[PDB]
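Written below as structure tokens is the structure these notes are about.
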Amino acid sequence: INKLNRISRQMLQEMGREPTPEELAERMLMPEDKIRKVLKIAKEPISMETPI
Amino acid sequence: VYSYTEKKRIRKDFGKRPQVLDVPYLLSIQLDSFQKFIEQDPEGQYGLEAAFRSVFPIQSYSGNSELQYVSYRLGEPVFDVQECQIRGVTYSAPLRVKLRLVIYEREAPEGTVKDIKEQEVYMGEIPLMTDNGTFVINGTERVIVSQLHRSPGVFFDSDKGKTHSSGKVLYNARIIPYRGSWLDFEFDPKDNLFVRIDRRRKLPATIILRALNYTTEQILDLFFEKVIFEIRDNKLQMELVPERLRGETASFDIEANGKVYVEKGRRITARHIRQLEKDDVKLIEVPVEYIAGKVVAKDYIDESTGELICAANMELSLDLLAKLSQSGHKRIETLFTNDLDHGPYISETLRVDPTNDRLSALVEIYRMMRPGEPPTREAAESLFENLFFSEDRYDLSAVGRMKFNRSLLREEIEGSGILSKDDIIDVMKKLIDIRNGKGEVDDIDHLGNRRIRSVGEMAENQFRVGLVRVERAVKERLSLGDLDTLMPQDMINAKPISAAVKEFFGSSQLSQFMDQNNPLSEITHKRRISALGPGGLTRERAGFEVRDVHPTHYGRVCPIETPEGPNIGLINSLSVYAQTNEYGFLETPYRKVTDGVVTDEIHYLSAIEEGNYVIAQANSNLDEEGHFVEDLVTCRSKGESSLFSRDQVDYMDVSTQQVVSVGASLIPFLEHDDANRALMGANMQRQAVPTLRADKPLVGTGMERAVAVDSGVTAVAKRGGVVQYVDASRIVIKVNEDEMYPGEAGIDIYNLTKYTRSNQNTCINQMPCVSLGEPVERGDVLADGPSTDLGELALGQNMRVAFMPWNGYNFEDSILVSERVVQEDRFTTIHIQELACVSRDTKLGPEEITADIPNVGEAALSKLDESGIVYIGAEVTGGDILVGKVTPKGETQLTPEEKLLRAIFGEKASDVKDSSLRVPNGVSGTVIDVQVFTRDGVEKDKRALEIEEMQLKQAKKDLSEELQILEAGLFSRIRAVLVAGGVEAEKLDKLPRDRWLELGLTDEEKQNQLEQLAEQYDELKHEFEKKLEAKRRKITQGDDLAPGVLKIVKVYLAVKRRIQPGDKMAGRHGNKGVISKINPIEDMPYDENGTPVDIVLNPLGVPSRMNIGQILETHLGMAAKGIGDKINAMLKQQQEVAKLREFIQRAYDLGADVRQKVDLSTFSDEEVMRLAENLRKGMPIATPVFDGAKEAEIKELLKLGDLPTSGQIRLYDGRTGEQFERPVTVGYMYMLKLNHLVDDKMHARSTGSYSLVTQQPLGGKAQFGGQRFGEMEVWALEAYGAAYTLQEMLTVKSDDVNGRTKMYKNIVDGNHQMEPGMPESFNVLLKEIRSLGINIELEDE
Amino acid sequence: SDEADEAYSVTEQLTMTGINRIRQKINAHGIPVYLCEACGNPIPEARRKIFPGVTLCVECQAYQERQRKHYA
Ligand SMILES: [Zn+2]
């Protein structure tokens, strides 16, 4: 996760606009699918008493 | 002198005044503010340059590591607007900055630079503004409402009454800066004067004087005037200033020259002061007792000893007069105190002053700002200088200084940044003088204290906060600063500022969904002031003070348009001609006045600059030259209003409309309505849903055209020319020869926007109105939007009303709508719902979007194609499938005898669970358009390939039609080459156009011109090859979907809701209504000639709610349709152009003075036939709002028709066929259709889903759950003896998760019992009490 | 009933109570006073004839009204 965050900050200005998983799958030499699963997993849970 | 477009139907225009300030472009707030925001602005002022010059340059910890600013840029987006609504991006615009990381050498303060690595760093995506001031943040069109907050400056408040129970009011004075420490002054009920720095402890207010280098002598001679007593050889003489003695006790004989002009005991009335002035007294010989209570200013000490006789500010008693007698003083200084006017305040506060001199005061300030810090000389100096005197730690903004000099009666409106001796002392003088009687207190609401922000300044502040939180990181990464290894982009992070700015534009109490359900709604939403939000006062803290209207609203905020209900007044809607000033306070037009003339120079006034003038009133008849018709005219000077002489006015209102908004200035005959009713009227006009054939206001108010055009919906011509090719999609204006740029003329083209959703789920359509081969002038409308018609804002439809009871069907406010209104489909309104069906990725596997579905035969799958998405067009209804979707659900987990059954019939229990997107239960529509977004990790299916091919054909067609025009322009420029120097006229139209490059020409500059233009041609070629490449690549790519989604399928149903008992309706004046029985034609009333009156409102609502404006509008409408039917008879019985001209001319002059005379003798014979055919439904009528058409004009305009002047026809009932006694009123009233539709509101739930924490009902779909059976209802049921119904209302129907299923089993099995049990909510309560250490149990006996 | 009807009733209440206060102030019934209730000066004819039975001279009235302008 920390690798993806460092490389996402760096790619966010190297490529200018914003990164894509197809491209993180080649900056990071990971298998192009662990990036997807890591990006699905690494997020906190919403406080279920959140006020809408 | 009209145009050829304006002659479609020329609105009869009453209104006596001349307009001198045409209506400003109504969206000035949003556009001009965001324009000040985003632009390279070669001056340090507002804009992004402000924020960058504020936070930059970043210097490290003095370590010769600096990161400075150069300049920035706004790269063009990747997706333009409509693409960005289709796909769902934020219509952003990537930012760029040229930061310049400089590193100085150590052993060098500013010694030779060792590196300046200049690199451009990204940060954030500021969402650009559309042409209509409406951003697009996530696919939906959002709008940021202007805020209204307290201007940093000075304020003099009361807090009158309730405190201290004596009634005595306090007079506090706050000096709020833009940024820094506050400062407050206030009185105590004991009347001593106290100060306080930022809201900390009180203090004897003279302490701050002393801290500013003031000792008691100059304090008392600042805050007091002198009265000298003299000892001239006998007993205590006194100086006589004559006017010192108004309203005072005469406790002594006021003689003069040994003559008695005033006598003891009495009161010195003005007679006495008059006579003393005429009789020249200057030095009166009063006894000692009168000095006995006076106060001595200067210091006195025995000149032989230097011992202190009387300190400054002590009360002279007889003994001290004696003591200083023997010291050789004949002058004595005494404070001119008085209970009325020159009150003792600073003196008695010196009494309260514990301290004595300057250093002690600074010590006390240092001990009140922060406790525990021991006082010190330099610590005190630093702290006090750094409260109010530090350029770094305290700054009134220039707005601050401007208010602070205009609220003191100062001179310069702009000046210093920090306070001074004189600013503080003027605050204190103003405060004491407020309490002395002269002067008054600025109540909160006064728009001289409500500076208006908008999109620009708020977004600027959010970017500012982003810059500070990033320069923290910049200085931190400079802590470890390697001199030449970190380029000027690893110090920064882009996502911080983007996080802040997106949080603002997408999550705010301001940035909110556009009320885009009616062009008036958008243009009354973008013009909006709000007093809530971050930085404004919210409801709880404040509060009733700001709900009020205040006489500085006259032309700066609408008084009769504000959202009624929970937050009145906090949503003040900006006036018609109002503007934001240079500094920010709202300002408005006024016509200047010379000696006695009314100049035509409009001149803007803010709020603080007005009362010192004396403004006239727009309703003033002036005498053909600019002189008033009288010598005295109604005016308003300072809040109050009254008659003034002719030679005193300074300003006349620009026009009679400027008191209102674009909301309430469309209500014709607004002038005769109780203000609450115009409030509800405008607030029900903002909600009219656009009907199917939007007709026109049959009785309007002049502003309706400006609202239709200036809002974005109409398709306004950019340049005047001929119309070459109209079509339901596009309009092709051939630009004229004069409005046509020099190189590559070409032709303008407008791609309209056909059927499509708005936020409120209605149909934002555009239809052409200018037909083929037809001129159009610049600035004119081509294509009407929703609810516009011919460029005249048409929110609802006009129709025939008759005020009369008619059998209780219109009881309270109900309305009775004959079926001639619903057969015609004239309120039939089109609503385009959007249904999404995502396809997610569960742990068991990916959801399918197959057409193969279990447990549903071919029946519900007849409308599905080969791939699971419905065809474009199948008329789905309640409960059908639009997208067949199945989720893999392993572990079927068979049961008992169900297993026996599967054995009995061998039916393979499937592994898949149906979850297809089925139409919501109730709508009934036409699937107008299916879009299929795909994560680009999935192979796009068959239908998505159809869609890609189709969109690509479309885009190819479009971009090729564009290339044709472009190459035609370049061939034009080539001719413009040949035309000078050797053009061969007819040797260029014969041959093919493509073979013009090889045209002969002598090798002068013009041959090189031909070569250059061929270069331009080939550049255009390759440009549009590659641009169509980019279009095909935007289409072909996958989407970038949310995490974990395979493909979403959006399906756009297009329902058509007609009209049905429950649909709210309303006029404009605020007569609500709920159409209540859609009657046959036969039954309705019918006037003697035959026509059945379509609607039938109620008479009991005009007197009780004084909105008599609807009766006057009904009459003007009846007269209007009278003119209409007369033209209809003259046209159907077809007469000629001659009779039509004479008759329309009679209609357009019509009597009283007007500003509309048209003179149809200039209309060609064939325009007047078109004008008639647009009037044959009825002559429109204008009526400017507070300048309308008085009654007698209406009566004559009826007599021009043939209606009865009374306005009331005699009606025959339709059922019994017998005349209504006492003739009724019938006319054409314009009635809207509010979108509180019935079938949106209706709802019923027998057994839906359920909550998850407490087994209660919870449904979603249209809150598909029971009505809240709240508490007061339980009180109701207990009031009756009924208790069984209660027990089941919250044990069986609601919670007890065995009680409800047993109740359902019983209901199906025909045994209406109930077996309650115990509520699951109370069981949760037992558990939540018991998790705490509180053993709650239930005895069992 | 509607939401504007209730607002009309409140506006009637507010203006009626205000006006009836200010009519309660003015006397319109004679109790001939002939000189002040505080200062003793003669009350002139015009003032005593406009407002019958007014205890106070003009100056005493303005002065008490000004001490009360700061609301006690
Ligand atoms: Zn008196």
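What you see of chain B is 2-1342, where the numbers are those given in Swiss-Prot.
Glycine residues also receive a Cβ, built from the backbone N, Cα and C atoms like all the rest.
While the structure shown retains the original residue, Swiss-Prot records the mutagenesis experiment B:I561 to S with this note: Resistant to antibiotics salinamide A and B. Within 10 Å of the C-beta of B:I561 (mutagenesis position) we count 26 further C-beta atoms, all protein chains included. Mapped onto three states, the DSSP output places B:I561 (mutagenesis position) in coil.
Where Swiss-Prot documents B:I569 to S as a mutagenesis experiment, the accompanying text is: Resistant to antibiotics salinamide A and B. If you draw a 10 Å sphere around the CB of B:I569 (mutagenesis position), it holds 13 other CB atoms from the protein chains shown. Mapped onto three states, the DSSP output places B:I569 (mutagenesis position) in coil.
Here the residue is the original one, but Swiss-Prot notes a mutagenesis experiment at this spot, B:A665 to E: Resistant to antibiotics salinamide A and B. Sequence-distant neighbours of B:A665 (mutagenesis position) (same chain, 6+ apart, CB under 8 A from its CB) are B:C559, B:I561, B:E562, B:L671, B:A679, B:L680, B:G682, B:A683, B:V1186.
DSSP assigns B:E813 (mutagenesis position) to coil, not to a helix or a strand. On its own chain, B:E813 (mutagenesis position) has no residue at least 6 apart in sequence with a Cβ closer than 8 Å to its own Cβ. The mutagenesis experiment B:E813 to K is recorded by Swiss-Prot, whose note states: Disrupts the enzyme's active center.
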What three-state class does DSSP give B:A665 (mutagenesis position)?
-> coil
